[PDB]
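Have a look at the structure below before the remarks.
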Amino acid sequence: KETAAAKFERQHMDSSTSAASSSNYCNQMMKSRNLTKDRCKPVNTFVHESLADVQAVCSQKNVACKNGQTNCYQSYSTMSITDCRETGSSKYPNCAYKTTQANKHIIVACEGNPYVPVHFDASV
Ligand SMILES: Nc1ncnc2c1ncn2[C@@H]1O[C@H](COP(=O)(O)O)[C@@H](O)[C@H]1O
């Protein structure tokens, strides 16, 4: 199936805009990236940086992942991100999300050759 590297790009990478234009960004993106197909994915972050800048996080600040693996990395710089979080009234199949625009460091798990992000751990 779709590799972990390609799933990370589908779920977390939106190079196309520098920031969330509208308050309907998350409603639109969560649909177009197949994150509301079977269920409403409750929480998801999109990174508004170049794929090259995000892939470079894999040679920045090595930290533990939430799951306790030690292949996680924190971006040295803050990045333009959008936090999508499902509303309290959201019911599948009519998934609804609050869009929150922010500048924060990202933490990603890196694996493979090439050594690229396969998991979005957190923003800080
Ligand atoms: N430390 C880690 N924590 C979670 N997932 C990881 C980690 N390292 C690698 N992965 C991969 O990340 C994918 C899950 O990421 P996600 O869908 O963003 O939760 C799986 O394909 C795992 O193999």
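Residues displayed in chain A correspond, in order, to Swiss-Prot positions 27-150.
Each Cβ is built from the backbone N, Cα and C atoms, and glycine gets one as well.
Feature annotations, reproduced from Swiss-Prot:
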type	residues	note
BINDING	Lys33, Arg36, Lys67, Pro68, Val69, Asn70, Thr71, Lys92, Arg111	substrate binding site
MUTAGEN	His38 to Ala	Loss of activity
ACT_SITE	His38	active site, proton acceptor
MUTAGEN	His145 to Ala	Loss of activity
ACT_SITE	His145	active site, proton donor
Within 10 Å of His145 (mutagenesis position), Cα to Cα, which of the binding-site residues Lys33, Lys67, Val69, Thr71, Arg111 are there?
-> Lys33
Consider only the recorded positions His38, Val69, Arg111, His145: which of them have a Cβ under 6 Å from an atom of ligand 1? Write none if no residue does.
-> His145
Rounded Cα-Cα span from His38 (mutagenesis position) to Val69 (substrate binding site), Å | 11
What number of additional C-beta atoms lies within 10 angstroms of the C-beta atom of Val69 (substrate binding site)?
-> 10
Candidate nearest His38 (mutagenesis position) in space, where candidates are the binding-site residues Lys67, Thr71, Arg111 and distance is Cα-Cα | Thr71
